Structures are given as C-alpha cells and as structure tokens.
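Student: Following this message is one structure expressed as structure tokens.
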Amino acid sequence: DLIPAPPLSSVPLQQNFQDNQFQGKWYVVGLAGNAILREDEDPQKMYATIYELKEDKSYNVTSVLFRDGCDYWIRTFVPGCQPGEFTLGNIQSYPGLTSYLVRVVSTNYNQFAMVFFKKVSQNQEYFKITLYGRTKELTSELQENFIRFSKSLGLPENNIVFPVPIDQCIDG
C-alpha cells in the first residue's frame, strides 16, 4: 500500500522549455514522493544534480551525494515526446528497472525548478518531485508552492522533506 502515482494529466509541463538554460548544477532543496518519509534520527541530506547538454540534445546528468563518503553517478536523459520531458537512456543497463520518466513542471532556470519523476522498478510504481535550487536555500514562498504541488499529487505532509544543506561532497 504505496501511494499510487498520479496520472500524467495532473503533472504540468514547463511552457517553452529551454534545454540550454536548464544546464548546470541544481541542489535538491526539497524532496517529495511515495517512497520518501520524514525520518528524524536520520533526516535526509542534501544532494546535487548536474545537467550537461550534449550536441545530440540529451543531457549527461550526474548526481552527487554523501553516504561512508561521496558517490558520483552519471546517467543519460534523452528528450522525450515534448520539450521538458525525458526518458532514461540505456535502460537495459539498470536491473529490474522497467521504465523511467521525467517531466519539468516549472522553472525560471536561474533560481528554482520543480521536476517530476516516475519509474517502475521491481514491478512497483515510484514517483517523486524535486525542488531544485541554484543555491542551497530558496524562499519560503517557493517551499510552500512545492508543498502545495506535492499535495495536489496525493502526497501527505509526511512524504515531503527539506534536505539539510551540507558542504561535504556536493561541491566537490
């Protein structure tokens, strides 16, 4: 009894998405989804994601996280059906991962973004929304819009966290 993924008709797409302006480092300031839980003796720690636009218009996408120590994982997001949407490249290479979808919901490129993800993995549907910031903090107002958007997708307050800013790893 995991919360079902919302229909896609409920997830907006950023109008006139600009791939070149979305490049760069984004810090995950907010995180919400059906497998995310407000854990208090091990609160989630902030991580970063770096997007890099290639000649073929896919992104190299690199996640940097603290764990023992630092992990850097690089993946490929391939432009999907409509601008702002992507699929995961080389999906054959991820075991038990059946599908993966990304949709940029909104962004102003130089301050924040909200991005929606939905995947099917070991035969289960998982989704999440990240609130990306170009810095490690954002306004209260942008946090509230993120919370409201998340609730609009069926998530209660417990499935929404704000990762604590850190210095190890994520900046190198």
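Throughout, chain A uses Swiss-Prot numbering, with the displayed residues spanning 26-92, 94-198 in order.
The backbone N, Cα and C atoms fix where each Cβ goes, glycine too.
Straight from Swiss-Prot, here's the annotation block:
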| type | residues | note |
| --- | --- | --- |
| BINDING | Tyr72, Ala73, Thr74, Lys145, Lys154, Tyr158 | carboxymycobactin binding site |
| BINDING | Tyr126, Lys154 | enterobactin binding site |
| MUTAGEN | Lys145 to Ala | Strongly reduced affinity for catecholate-type ferric siderophores; when associated with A-154 |
| MUTAGEN | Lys154 to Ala | Strongly reduced affinity for catecholate-type ferric siderophores; when associated with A-145 |
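Have a look at these and tell me how they're positioned relative to everything else.
Tutor: Residues near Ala73 (carboxymycobactin binding site) in space but far in sequence (CB under 8 A, at least 6 apart, same chain), listed by position: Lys50, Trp51, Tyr52, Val53, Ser88, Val89, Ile196, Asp197.
The Cβ neighbour count for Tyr126 (enterobactin binding site), using a 10 Å radius and every protein chain shown, is 19.
Around the Cβ of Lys145 (mutagenesis position), 19 further Cβ atoms fall within 10 Å across all displayed protein chains.
Long-range Cβ contacts of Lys154 (mutagenesis position) within its own chain (separation 6+, distance under 8 Å): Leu56, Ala57, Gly58, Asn59, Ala60, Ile61, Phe142, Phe143, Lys144.
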Student: Could you find out if DSSP has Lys145 (mutagenesis position) as helix, strand or coil?
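Tutor: Reduced to three states, the DSSP call for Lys145 (mutagenesis position) is strand.
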Student: Given a separation of at least six residues and a C-beta threshold under 8 Å, show me what packs close to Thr74 (carboxymycobactin binding site) in the same chain.
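Tutor: The list for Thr74 (carboxymycobactin binding site) reads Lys50, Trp51, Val53, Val86, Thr87, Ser88, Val89, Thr156, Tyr158, given in order along the sequence.
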Student: Report, in whole Å, the straight Cα-to-Cα distance of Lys145 (mutagenesis position) from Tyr126 (enterobactin binding site).
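Tutor: Between the alpha carbons of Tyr126 (enterobactin binding site) and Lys145 (mutagenesis position) there are 4 Å.
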Student: Given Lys145 (mutagenesis position) and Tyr72 (carboxymycobactin binding site), what distance in Å do their CA atoms have, once rounded to a whole number?
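Tutor: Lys145 (mutagenesis position) and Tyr72 (carboxymycobactin binding site) have their Cα atoms 20 Å apart.
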